[PDB]
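Worksheet: the structure to be examined is printed underneath.
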Amino acid sequence: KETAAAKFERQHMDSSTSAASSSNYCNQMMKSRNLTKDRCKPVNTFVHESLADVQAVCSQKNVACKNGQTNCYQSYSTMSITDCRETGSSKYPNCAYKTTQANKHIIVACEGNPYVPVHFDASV
């Protein structure tokens, strides 16, 4: 099966652009990363930084995860992100999204040996 680390890269990493390409970005990316296959995933974040810089977050500020686990880490620096949020007109299988670009600190959950990001928790 797809590993947890590989799943994080598919769902959340987009190092090819530095910021939300266009108004069409979320529509294109949610579909191409297979996040609209079984349903319209209602919310998702993509991070526009190098893989190395995102993996380094697992050695930064330890904080509580939203689920109460203690394996979450917050980035010291801000990072370029794009939030995708399901619009009102959206109806499966024709999923539709609004694209919003921001610069925020990211919070990720880490696991494994090597210790790497496995889930995206929040941005602040």
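Chain A is numbered as in Swiss-Prot; shown residues: 27-150, in order.
Looking at the header, which is where the method is noted, we find X-ray crystallography, 1.7 Å.
Even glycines carry a Cβ here, placed using N, Cα and C.
According to Swiss-Prot, the features are:
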- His38: active site, proton acceptor (ACT_SITE)
- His145: active site, proton donor (ACT_SITE)
- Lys33, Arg36, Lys67, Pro68, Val69, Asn70, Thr71, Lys92, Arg111: substrate binding site (BINDING)
- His38 to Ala: Loss of activity (MUTAGEN)
- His145 to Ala: Loss of activity (MUTAGEN)
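Features per Swiss-Prot, on structure.
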residue : record                 : Cβ neighbours (10 Å)
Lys33   : substrate binding site : 13
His38   : mutagenesis position   : 19
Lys67   : substrate binding site : 17
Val69   : substrate binding site : 9
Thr71   : substrate binding site : 19
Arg111  : substrate binding site : 14
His145  : mutagenesis position   : 20
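Of the recorded residues, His145 (mutagenesis position) and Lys33 (substrate binding site) place their C-alpha atoms 9 Å from one another.
Of the residues the record lists as binding substrate, namely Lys33, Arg36, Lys67, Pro68, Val69, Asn70, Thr71, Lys92, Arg111, the two whose Cα atoms sit farthest apart are 22 Å from each other. A strand conformation is recorded for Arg111 (substrate binding site) in the three-state DSSP classification.
In sequence order, the binding-site residues near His38 (mutagenesis position) (Cα within 10 Å of its Cα) are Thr71, drawn from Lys67, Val69, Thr71, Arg111.
Following the DSSP three-state reduction, the secondary structure of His38 (mutagenesis position) is helix.
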